[PDB]
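Report on one structure; see the data block that follows.
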There are 2 protein chains.
Amino acid sequence: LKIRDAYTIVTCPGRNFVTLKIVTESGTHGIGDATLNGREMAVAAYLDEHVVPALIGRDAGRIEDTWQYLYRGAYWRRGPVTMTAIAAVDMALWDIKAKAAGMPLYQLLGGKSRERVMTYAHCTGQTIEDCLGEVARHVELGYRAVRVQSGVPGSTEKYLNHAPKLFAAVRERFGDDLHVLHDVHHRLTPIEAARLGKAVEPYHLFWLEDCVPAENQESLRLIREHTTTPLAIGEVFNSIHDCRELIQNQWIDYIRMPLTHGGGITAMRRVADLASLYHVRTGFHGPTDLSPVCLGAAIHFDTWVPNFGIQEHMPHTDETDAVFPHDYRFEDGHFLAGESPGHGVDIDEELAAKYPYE
Amino acid sequence: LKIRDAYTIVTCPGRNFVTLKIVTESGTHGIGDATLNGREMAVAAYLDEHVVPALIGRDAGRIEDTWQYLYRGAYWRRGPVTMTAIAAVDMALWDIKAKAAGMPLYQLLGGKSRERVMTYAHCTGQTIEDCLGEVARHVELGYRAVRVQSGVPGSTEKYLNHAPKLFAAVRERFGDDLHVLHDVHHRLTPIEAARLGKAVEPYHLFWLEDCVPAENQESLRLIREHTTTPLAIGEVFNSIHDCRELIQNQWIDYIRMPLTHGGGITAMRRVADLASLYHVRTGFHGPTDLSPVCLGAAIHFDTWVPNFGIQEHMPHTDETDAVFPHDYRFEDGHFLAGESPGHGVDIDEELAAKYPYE
């Protein structure tokens, strides 16, 4: 089944989303998320002006080959723009393949490893008290895990002294069963993150993510050597080469690279495999700037992957969900993979047209 | 589609072969090679007496889960018997899945990466001259690569001195285009293999395999540090853990672990992924004691895998091919993957019955 047509679709049902659609001569089509928040048009042009023309005429069943083919075109380079475009193509081809196989994507990957995928919600507030309120309502919704953030009265020093109080407060009010995560937004140096890790050890965090800027993977060594608080990193990584050392040296517990920014299903399957050799688990970055297409594919991946950790959940706007109909569902804090052939997500082009890029 | 029945089949159309067959309630079935040369009955009993009973009632689409499930039963242990049984189950389930998907196995894995898979033939003789004869006829058959072995007039010392003469002779008579491989059958110590590697450098071997006993992976260090002759190892490995260090330290160029002895498609997919991170390529062990079932699955794997190296070919007897009908074909020195749903191989139970275990 050759590729007869392929094109990008830019819509803004709440926020900008770029989608790639590929249609085979047999009529079957597939879509993949190509949204790169804050630089959306760079990817759109990349696909339109360079990738799409090359897709025409190619055999859509050659997923691996197309991935390698496009990777070569980028001159073997890893980059946010480069890998998002490739991931979009990869997601579309896997969509087409699963449909062609008449099975939901997770079946194509190796089958179900779990019935549902645990998620975590964002609980932020200006004060520790506000935050505790959010945690309260989210645990009501059934979430078994929450990411907690709050404002710091008054600076690195103030943050380091305040952070522990927040976690102490959450534990006093909610107990030890709840999984609590925290993002440090890479504001720290390795030794400062080490200090933070040690200070929050009594609160047993699920993870402490994005502790320090990690372009230099060795940055995590000092943290790992000084604390037993679990570490997560990589929401912004684009290649397995951005985390190969982190994983092989066992400096992290969760890899956060998401499908769209990490080259797609093909590439992340390999990162997950490498991670499993070292006890590292998946912890897919799941912000709103990652369309329901990515989310659906992510849920399928999460359903199959043996070393599954947790899935981030930042609910999309109703308009976004309308434009991107899907069969994955959220229930009692967990996601359930769809059972429809393909990744179970589609795009309503007409409705999408009613929401122009902004 | 639940597993309604599963059983082993032992036949001897030339040599002993153990096959596992799994049948789903929907009628669809799949088979996997479980032949462990010289200890065939150990695996047969393993499957019959312990694995089969546990397969009944399980969902055959859960390949990953079944793999992990059986791995746990073995108490997380890697072993020739243990992994062959698991590989048989894994091959059968992948067979069922591809059929269910209505596509040949290579399509299910990610599509075609190459049109045909290069092979190499065994060219042995009592004398260098006999060997050259075999090479002559095999290159006539279209083979682009050959493994050369010959008797040693007269001992490690005699072998070390004779080996270079054999390669010099093959190069003088056939030129530099031909790929020539050599198996040292682990008769050497690391420093002796290093010496051999250096001595044959002028003959540019495709590879020198099984240089030394490698249970201790560090055994390859000395060889790699003293020669630029390509190294291949692992025809007898059962786990990714038997070669993780060899690969990450770049001490080898080709991994030889085959599907049946290496836990199947599921497991070897991961080993191939790890290998690609370090320029290591696949070089599947393909003796006759590995049934056409394994060969068919191997050809599909070889067709997709990006870091494909070469496929070993030791033709089966006509009786073996009769008992195991298949759609893969050999042409001009290369294999062509079948296009039939599943891995394209089946077993004629009636005919198989006419050849009892020996």
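Start at 1 and count along the chain as shown; that gives each residue its number.
Recorded method is X-ray crystallography, 2.2 Å.
Cβ atoms here come from the backbone N, Cα and C positions, even for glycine.
If you check Swiss-Prot, you get these features:
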type     : residues                                              : note
ACT_SITE : A:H185                                                : active site, proton donor/acceptor
BINDING  : A:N37, A:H122, A:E235, A:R256, A:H285, A:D289, A:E312 : substrate binding site
BINDING  : A:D183, A:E209, A:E235                                : Mg(2+) binding site
MUTAGEN  : A:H285 to N (Swiss-Prot position 313)                 : Abolishes activity with D-gluconate and D-mannonate
MUTAGEN  : A:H285 to Q (Swiss-Prot position 313)                 : Abolishes activity with D-gluconate. No effect on activity with D-mannonate
MUTAGEN  : A:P287 to A (Swiss-Prot position 315)                 : Strongly increases activity with D-mannonate. Slightly decreases activity with D-gluconate
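Recorded features from Swiss-Prot, shown on the structure.
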residue: A:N37; record: substrate binding site; Cβ neighbours (10 Å): 16
residue: A:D183; record: Mg(2+) binding site; Cβ neighbours (10 Å): 18
residue: A:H185; record: active site, proton donor/acceptor; Cβ neighbours (10 Å): 11
residue: A:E209; record: Mg(2+) binding site; Cβ neighbours (10 Å): 26
residue: A:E235; record: substrate binding site; Cβ neighbours (10 Å): 20
residue: A:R256; record: substrate binding site; Cβ neighbours (10 Å): 24
residue: A:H285; record: mutagenesis position; Cβ neighbours (10 Å): 26
residue: A:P287; record: mutagenesis position; Cβ neighbours (10 Å): 15
residue: A:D289; record: substrate binding site; Cβ neighbours (10 Å): 20
residue: A:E312; record: substrate binding site; Cβ neighbours (10 Å): 23
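Close to A:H122 (substrate binding site) in the fold, though at least 6 residues off in sequence, lie A:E134, A:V146, A:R147, A:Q149, A:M314, each with a CB less than 8 Å from its CB.
Cα to Cα, A:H185 (active site, proton donor/acceptor) and A:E209 (Mg(2+) binding site) are separated by 8 Å. A separation of roughly 10 Å, to the nearest angstrom, links the Cα atoms of A:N37 (substrate binding site) and A:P287 (mutagenesis position).
With 28 residues left out of the model between A:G154 and A:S155, the distance spanned by their C-alpha atoms equals 8 Å.
In three-state terms derived from DSSP, A:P287 (mutagenesis position) belongs to neither a helical nor a strand segment and is classed as coil. A:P287 (mutagenesis position) and A:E312 (substrate binding site) are 7 Å apart (CA-CA, integer value). Looking at the residues that bind substrate per the record, A:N37, A:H122, A:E235, A:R256, A:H285, A:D289, A:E312, the two CA atoms farthest apart are separated by 19 Å.
Listed in chain order, the residues near the Mg(2+) site other than A:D183, A:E209, A:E235 are A:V184, A:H185, A:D210, A:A232, A:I233, A:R256, A:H285, each with its Cβ within 8 Å of the site Cβ centroid.
The two recorded residues A:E209 (Mg(2+) binding site) and A:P287 (mutagenesis position) have their Cα atoms spaced 14 Å from each other.
Across the fold, the C-alpha of A:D289 (substrate binding site) and the C-alpha of A:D183 (Mg(2+) binding site) stand 18 Å from each other.
Look at A:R256 (substrate binding site): DSSP puts it in coil.
Cα of A:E235 (substrate binding site) to Cα of A:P287 (mutagenesis position): a distance of 10 Å. Within 10 Å of A:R256 (substrate binding site), judged by CA to CA distance, lie the following recorded positions from the set A:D183, A:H285, A:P287: A:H285. Under the three-state DSSP scheme, A:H122 (substrate binding site) falls in the strand class. The secondary structure of A:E209 (Mg(2+) binding site), as reduced to three states from DSSP, is extended strand. A:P287 (mutagenesis position) sits 13 Å from A:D183 (Mg(2+) binding site), taking the Cα positions as reference.
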